[PDB]
2 protein chains.
Amino acid sequence: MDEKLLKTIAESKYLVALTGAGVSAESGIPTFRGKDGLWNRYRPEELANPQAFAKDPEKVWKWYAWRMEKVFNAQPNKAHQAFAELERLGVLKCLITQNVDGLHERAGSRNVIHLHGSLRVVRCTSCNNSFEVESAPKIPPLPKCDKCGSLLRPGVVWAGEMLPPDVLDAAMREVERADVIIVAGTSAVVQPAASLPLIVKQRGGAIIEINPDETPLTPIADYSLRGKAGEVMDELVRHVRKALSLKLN
Amino acid sequence: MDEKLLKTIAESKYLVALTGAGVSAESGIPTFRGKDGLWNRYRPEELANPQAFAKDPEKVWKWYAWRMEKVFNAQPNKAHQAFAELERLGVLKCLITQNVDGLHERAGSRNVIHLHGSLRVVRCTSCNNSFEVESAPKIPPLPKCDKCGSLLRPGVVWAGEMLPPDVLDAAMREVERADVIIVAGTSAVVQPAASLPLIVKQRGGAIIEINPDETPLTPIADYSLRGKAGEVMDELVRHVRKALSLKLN
Ligand SMILES: CC(=O)O[C@@H]1[C@H](O)[C@@H](COP(=O)(O)OP(=O)(O)OC[C@H]2O[C@@H](n3cnc4c(N)ncnc43)[C@H](O)[C@@H]2O)O[C@@H]1O
Ligand SMILES: CC(=O)O[C@@H]1[C@H](O)[C@@H](COP(=O)(O)OP(=O)(O)OC[C@H]2O[C@@H](n3cnc4c(N)ncnc43)[C@H](O)[C@@H]2O)O[C@@H]1O
Ligand SMILES: [Zn+2]
Ligand SMILES: [Zn+2]
């Protein structure tokens, strides 16, 4: 919490944010690399594989239905709320997220780019069908397609796969027009997201990183808040609404 | 703070609110009875008079022109913000305001009964014509009328006049269901509005009054928060958002 930090956020011309699983952790959703991620002694990187779904669809789907039921009952925590607020007040123009939970929209956020897909999405492993669901499917019985009849999968992006074309470009646009970016709850490793903030930094724009841990992005972000996105973001937006009251209006 | 108050708000089955000009002060819009209310030494009550209008329509329109000029440029404050926030959260079911400015909707409120008219509206004194301006009117020239050509007026309500159409019945229905009503920045002196809360109260409902001063409503309010609606409404809407995360879900 600094005057310059605030002045920066306050005077943004096109401020954007990039969120990761860390931002939802206080909502009870396990991160991807934290100890809270171990599911049956499995690391997330061992199930979100395109091969793992092939080696054994049963196990992977159990993991997803399990995650789904959790995200579908979870409540958007303070951090989510703060970003939703920062967009209402007009400061934040766009929110880029790697999370697949709809915890941001549940806070109210309008302009949201889902780089890695959504859990509400279930597309086909055979045809071109895809739909949104409301509940987690009791997994014991493997999900089949209501059309061409075949195997269904989580409408999310796995490693080695490729994120929706249009989506990355829309993001490439936001950060290519942004002057300031808030990077919260992400480990600064998985690409091509990690590279997004570096873009702003290249064009001169400013970076604000919110993370309890030091990350390979820290060493270059203009400012670096050491805490949980819940507190930081909330206490932050609180001072932003105050700073927002100055000049012409 | 007080947890009992919070519980009441958080657990309310149908909460509604009655606001007054006290909720638009911190936006720079004077109240009806405050020291800031005077205009050319005239008092509001003695100018927003249907008689005072016929007696000298040029002065009264000059006054309204001046007021609109302010409102059509004024920005919504924390109280405005907060009432809109509590509506998105699903707690505030309806907001009944006596304010003729349009700040509540601006902040984002959706369900708003405008008890006393609108400065955004101009209806004719004879024909049944009535439009909605978006900018202040040039005062030297009195308004026309693309219908019968008679004098035009602000679409508001003056003393001794009737309230807009189904308005009173609407608010009458709201408070006849309301288990909790928040009454912010109104002097609880002018009828029939000052009665709406009494309705709730004689039904075993809870009245949370918010006003820097003591009013004829104060001694019957279950909670009397003596402070500016800007700060009181902000702190309160925050506690509630959080506390709104307990039990079963
Ligand atoms: C497969 C898939 O859907 O894709 C995922 C995921 O989108 C992507 C990146 O992972 P991501 O960086 O978002 O998750 P990670 O598990 O890689 O990183 C989460 C970050 O959150 C931080 N963190 C934990 N609790 C926090 C809190 N309360 N507030 C703020 N930060 C906290 C933590 O220190 C860490 O850097 O790779 C994965 O491949
Ligand atoms: C004709 C017309 O325009 O109609 C009006 C108006 O709608 C109605 C009632 O007036 P109303 O009660 O709404 O305005 P009033 O001017 O009568 O009262 C405003 C109240 O707001 C309180 N107040 C002042 N500043 C405040 C702040 N920053 N936060 C919270 N409260 C503050 C103050 O103490 C006072 O009781 O009568 C008038 O006839
Ligand atoms: Zn299919
Ligand atoms: Zn007319």
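Each residue's number is its place along the chain shown, starting with 1.
Even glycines carry a Cβ here, placed using N, Cα and C.
For A:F32 (NAD(+) binding site), the count of additional Cβ atoms within 10 Å of its Cβ stands at 19 [all protein chains shown]. Among the features that Swiss-Prot reports, NAD(+) binding site is placed at A:20-39, A:98-101, A:185-187, A:211-213, A:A229, with the record citing experimental evidence.
For the recorded site, A:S24 (mutagenesis position), the DSSP three-state label reads helix. All protein chains included, A:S24 (mutagenesis position) registers 27 other Cβ atoms within 10 Å of its own Cβ. Listed in Swiss-Prot as a mutagenesis experiment, A:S24 to A is described as follows: Reduces activity 6-fold. Reduces affinity for NAD 10-fold.
DSSP assigns A:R33 (mutagenesis position) to coil in the three-state reduction, placing it in neither a helix nor a strand. The annotation that Swiss-Prot gives for the mutagenesis experiment A:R33 to A reads: Reduces activity by 20%.
Record note (Swiss-Prot) on the mutagenesis of A:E45 to A: No effect. In the three-state DSSP scheme, A:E45 (mutagenesis position) falls into the helix class.
A:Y64 (substrate binding site) carries a helical DSSP state (H, G or I). Other Cβ atoms within 10 Å of the Cβ of A:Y64 (substrate binding site) number 23 in total over all chains. Taken from Swiss-Prot, the feature substrate binding site applies to A:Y64, A:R67.
In the three-state DSSP scheme, A:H80 (mutagenesis position) is classed as helix. One entry in Swiss-Prot concerns the mutagenesis experiment A:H80 to N. Its note says: Slightly reduces affinity for NAD.
For the published mutagenesis A:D101 to N, Swiss-Prot gives the following note: Reduces activity 80-fold. Reduces affinity for NAD 10-fold. Long-range neighbours of A:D101 (mutagenesis position) (same chain, six or more residues apart, CB within less than 8 Å of its CB): A:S24, A:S27, A:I29, A:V71, A:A74, A:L119.
According to Swiss-Prot, the mutagenesis experiment A:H116 to D or N carries this note: Reduces activity 30-fold. In the three-state DSSP reading, A:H116 (mutagenesis position) counts as coil.
Annotation source Swiss-Prot lists active site, proton acceptor at A:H116. Here A:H116 (mutagenesis position) comes close to A:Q98, A:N99, A:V100, A:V156, A:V157, A:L163: these same-chain residues lie at least six apart in sequence, with C-beta atoms under 8 angstroms from its C-beta.
The Zn(2+) binding site annotation in Swiss-Prot covers A:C124, A:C127, A:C145, A:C148. The 10 Å shell around the Cβ of A:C148 (Zn(2+) binding site) contains 12 further Cβ atoms across the protein chains shown. Following the DSSP three-state reduction, the secondary structure of A:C148 (Zn(2+) binding site) is coil.
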Message = Quick check: of the binding-site residues listed here (A:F32, A:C124, A:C145, A:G185), which one has the Cα closest to that of A:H80 (mutagenesis position)?
response = A:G185
Request  = Would you find the one among the binding-site residues A:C124, A:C127, A:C145 whose Cβ has the most company, meaning other Cβ atoms within 10 Å?
outcome  = A:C124
Inquiry  = Tell me the Cα distance separating A:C148 (Zn(2+) binding site) from A:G185 (NAD(+) binding site), rounded to the nearest angstrom.
reply    = 40
Inquiry  = With the Cβ atom as the reference point and anything under 6 Å counting, tell me which of the recorded positions (A:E45, A:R67, A:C148, A:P212) are near ligand 3.
reply    = A:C148
Rounded Cα separation (Å) that holds between A:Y64 (substrate binding site) and A:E45 (mutagenesis position) = 13
Ask   = Roughly how many angstrom lie between the C-alpha atoms of A:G28 (NAD(+) binding site) and A:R67 (substrate binding site)?
value = 11
